[PDB]
Amino acid sequence: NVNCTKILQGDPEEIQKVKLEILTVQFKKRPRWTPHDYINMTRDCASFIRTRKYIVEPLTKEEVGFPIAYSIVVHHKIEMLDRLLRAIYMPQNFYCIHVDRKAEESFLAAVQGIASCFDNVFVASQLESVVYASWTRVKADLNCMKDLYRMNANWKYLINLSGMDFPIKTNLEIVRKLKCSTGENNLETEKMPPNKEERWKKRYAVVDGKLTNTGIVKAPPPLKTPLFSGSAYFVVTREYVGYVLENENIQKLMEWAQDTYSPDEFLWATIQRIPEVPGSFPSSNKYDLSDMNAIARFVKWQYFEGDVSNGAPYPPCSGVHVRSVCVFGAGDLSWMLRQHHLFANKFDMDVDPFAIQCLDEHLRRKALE
Ligand SMILES: *[C@@H]1O[C@H](CO[C@@H]2O[C@@H](C)[C@@H](O)[C@@H](O)[C@@H]2O)[C@@H](O[C@@H]2O[C@H](CO)[C@@H](O)[C@H](O)[C@H]2NC(C)=O)[C@H](O)[C@H]1NC(C)=O
Ligand SMILES: O=c1ccn([C@@H]2O[C@H](COP(=O)(O)OP(=O)(O)O)[C@@H](O)[C@H]2O)c(=O)[nH]1
Ligand SMILES: *[C@@H]1O[C@H](CO)[C@@H](O)[C@H](O)[C@H]1NC(C)=O
Ligand code: NA
């Protein structure tokens, strides 16, 4: 009933039609799949793959010759994970899923179910209990990095994702952008703004499942170069993964970073400017990369949204905001798709499944050409 073609072109009438449908009593009562449904469905992997329409064969030789690794950190919403995995799944790639140690038993079993169906999807060999804004969020990605670097020698790039991400490019287009990177990494990395300093000048501790400022003053970072500011999300070469897992100075930086607030938002940005890190850029601010100029992740921050022809980096959210981040509505997609980033965040089947559906369809159609 929803014309996804009109949605992707940005037709206000079709968008309004989605907005109205979302408001109905009938929509909010719609039947949802449970983690138990997934435990059930994945007993028969052949039928699960067929039914859910995973892609079982690589689409081009170009893609076959360019394997990609993914690290996916999740804790809930099994249906969104299955949609995300299906959208990015290729037989030649690798997928490590980190399930939060605190997640529900049934969710963890459902993730293991899905993973058991694929030789190249698997659960991280070590799980962290992930506390919001803490080191354990970084630690989750490092765990996956460790597994992936050991399991195969031939993948080119690692991309980290969360459970509520969605691709806005096909595998083929991602591979081509990565080939265009020429062994360089790509992620946000900008001069540290002075209002983010309280996050690492002080020691933070977990008090009652919650990361809190102790007020204790930290030693300076063990680094010649500056700290840089960025995001949790990155696109990095295998050689970078290797270096970071084994280099001693990087290790000291990480150990120093453990008791900071949101270390994920400076750790990667910072390492990317250390000389000798594979794929790194010089620390000169001429090479700084903003979130819009990097390709890693398109994200809309509430306080930045506005009139793009008036200086706003992107137009207002059409979904809803959660902690200042736009969760995308169908009205966001048109503009989003003209951007160069590989993935976007956040989506949510509970808020606007029509956004995901149209994006999902468009990408599958586009790929099968
Ligand atoms: C596993 O699933 C099958 C199919 O159930 C359907 O799909 C599921 C994912 C979920 O959405 C269910 O609500 C759907 O009905 C189950 O087989 C069904 O069993 C019910 C109850 O006896 C029956 O009414 C249906 O006709 C059956 N459908 C089919 C296709 O056989 C099955 O019971 C589930 N098994 C377990 C162990 O939970
Ligand atoms: O209890 C939690 C909460 C968060 N996460 C993960 O941490 C990452 C970041 O979560 P989110 O994007 O919601 O944090 P925020 O958007 O508020 O910065 C995601 O991969 C989540 O799956 C987690 O593993 N356990
Ligand atoms: C959806 O809209 C497009 C573009 O306006 C139109 O060409 C197409 O026929 C429509 N699809 C259906 C099945 O109604
Ligand atoms: Na597996």
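Note that chain A carries Swiss-Prot numbering, so the residues on display, from first to last, are 56-424.
Header lists the method as X-ray crystallography, 2.3 Å.
Backbone N, Cα and C define each Cβ position, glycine as well.
Other Cβ atoms within 10 Å of the Cβ of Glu320 (active site, nucleophile) number 23 in total over all chains. As annotated by Swiss-Prot, active site, nucleophile applies to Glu320.
As annotated by Swiss-Prot, UDP-N-acetyl-alpha-D-glucosamine binding site applies to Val128, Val129, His130, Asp155, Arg156, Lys157, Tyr187, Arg378, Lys401, with the evidence given as experimental evidence. The secondary structure of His130 (UDP-N-acetyl-alpha-D-glucosamine binding site), as reduced to three states from DSSP, is coil rather than helix or strand. Same-chain residues at least 6 positions away in sequence with a Cβ under 8 Å from that of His130 (UDP-N-acetyl-alpha-D-glucosamine binding site) are, in sequence order, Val154, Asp155, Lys157, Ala158, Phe162, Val185, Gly218.
Annotation comment: Swiss-Prot describes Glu243, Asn250, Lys251, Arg254, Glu320, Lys341, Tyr358 as glycoprotein binding site. Cβ neighbours of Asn250 (glycoprotein binding site) (same chain, under 8 Å, six or more residues apart in sequence): none.
Swiss-Prot lists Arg378 to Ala among its mutagenesis entries, and the accompanying note reads: Loss of catalytic activity; when associated with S-217 and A-401. Reduces the affinity for UDP-GlcNAc; when associated with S-217. Cβ neighbours of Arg378 (mutagenesis position) (same chain, under 8 Å, six or more residues apart in sequence): none.
For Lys401 (mutagenesis position), the same-chain residues that are 6 or more apart in sequence and have a Cβ closer than 8 Å to its Cβ are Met219, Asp220, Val354, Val377, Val380, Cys381, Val382, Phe383. The note that Swiss-Prot attaches to the published mutagenesis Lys401 to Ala is: Loss of catalytic activity; when associated with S-217 and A-378. Abolishes binding to UDP-GlcNAc; when associated with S-217.
A 10 Å cutoff on Cβ-Cβ distances gives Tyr187 (UDP-N-acetyl-alpha-D-glucosamine binding site) a total of 12 other Cβ atoms nearby, all chains included. Under a cutoff of 8 A between CB atoms, and with a sequence separation of 6+ in the same chain, the neighbours of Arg254 (glycoprotein binding site) are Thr315, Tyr316, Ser317, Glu320, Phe321. Comment: UDP-N-acetyl-alpha-D-glucosamine site residues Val128, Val129, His130, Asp155, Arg156, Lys157, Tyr187, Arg378, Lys401; largest CA to CA distance 23 Å, whole number.
A coil conformation is recorded for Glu243 (glycoprotein binding site) in the three-state DSSP classification, outside any helix or strand. Checked against ligand 2, the recorded positions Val128, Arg156, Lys341, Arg378 give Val128, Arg378 in sequence order as having a Cβ less than 6 Å away from one of its atoms. Fewest Cβ neighbours within 10 Å among the binding-site residues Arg156, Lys251, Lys341: this applies to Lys341.
Around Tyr358 (glycoprotein binding site), the same-chain residues at least 6 positions away in sequence with a Cβ under 8 Å from its Cβ are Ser379.
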